[PDB]
Amino acid sequence: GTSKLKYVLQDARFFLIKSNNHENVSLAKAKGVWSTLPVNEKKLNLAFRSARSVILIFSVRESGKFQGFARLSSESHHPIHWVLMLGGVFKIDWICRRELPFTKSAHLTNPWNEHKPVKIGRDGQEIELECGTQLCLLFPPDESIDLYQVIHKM
């Protein structure tokens, strides 16, 4: 179903994460971690304290797709063999590891990026609540995920 997912996303904040390559997203999916440049690290740490859930939505540049989404479980902390100055490491719990093609989100506009389609945005761009909720609800359901343990972290 979608009910526990909607509960996790209630009053959440959402951020677009852009990566240059698939290897870094695969590592993030395997290890449950992400790292970003200081300008975005400071914004995510502020957001983590400010909201019940902070959601990162991932897209590999040139792939034409999102690769999934995850929820911050910590602020950053200060090794990971990323394919490239970076900040600390955020722990994340994956909510969906399935892909979503940009063609399926063409009806969603992000007010915080001039109402451009939600696929458009620099790494770290915040996605407004309604747009981000609907984007997450478009992903295929990931039946390998149990949101019970995520709910307990809130």
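The first residue you see is number 1, and the count goes up from there.
Determined via X-ray crystallography, 1.5 Å.
The backbone N, Cα and C atoms fix where each Cβ goes, and this holds for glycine too.
For reference, Swiss-Prot has these:
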- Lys18, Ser19, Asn20, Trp34, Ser35, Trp82, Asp123: RNA binding site (BINDING)
- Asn24 to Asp (Swiss-Prot position 367): Abolished binding to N6-methyladenosine (m6A)-containing RNAs (MUTAGEN)
- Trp34 to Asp (Swiss-Prot position 377): Abolishes RNA-binding and ability to influence alternative splice site selection (MUTAGEN)
- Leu44 to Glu (Swiss-Prot position 387): Does not affect ability to influence alternative splice site selection (MUTAGEN)
- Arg122 to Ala (Swiss-Prot position 475): Reduced binding affinity for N6-methyladenosine (m6A)-containing RNAs by 100-fold (MUTAGEN)
Chain-mates of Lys18, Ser19, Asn20, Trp34, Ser35, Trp82, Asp123 with C-beta within 8 Å of site centroid, RNA: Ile17, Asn24, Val25, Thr36
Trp34 (mutagenesis position) and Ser19 (RNA binding site), Cα-Cα, nearest whole angstrom: 11
Endpoint distance, Cα to Cα in Å, for the 3-residue gap that opens after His78 and closes at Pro79: 9
Inter-residue C-alpha distance, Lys18 (RNA binding site) and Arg122 (mutagenesis position) (nearest angstrom): 7
Cα proximity to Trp82 (RNA binding site), best match among mutagenesis positions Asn24, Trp34, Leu44, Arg122: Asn24
Those recorded positions listed as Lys18, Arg122, and which of them has the most Cβ atoms within 10 Å of its own Cβ: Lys18
Structural state of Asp123 (RNA binding site), classified by DSSP into three states: coil
Lowest local Cβ density among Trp34, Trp82, which the record lists as recorded positions, within 10 Å: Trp82
Cβ-Cβ distance under 8 Å to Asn24 (mutagenesis position), same chain, at least six residues away: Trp82, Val83
Distance from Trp34 (mutagenesis position) back to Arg122 (mutagenesis position), taken between C-alpha atoms, in Å: 16
Span of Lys18, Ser19, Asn20, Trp34, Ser35, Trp82, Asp123 around RNA - largest C-alpha separation, Å: 16
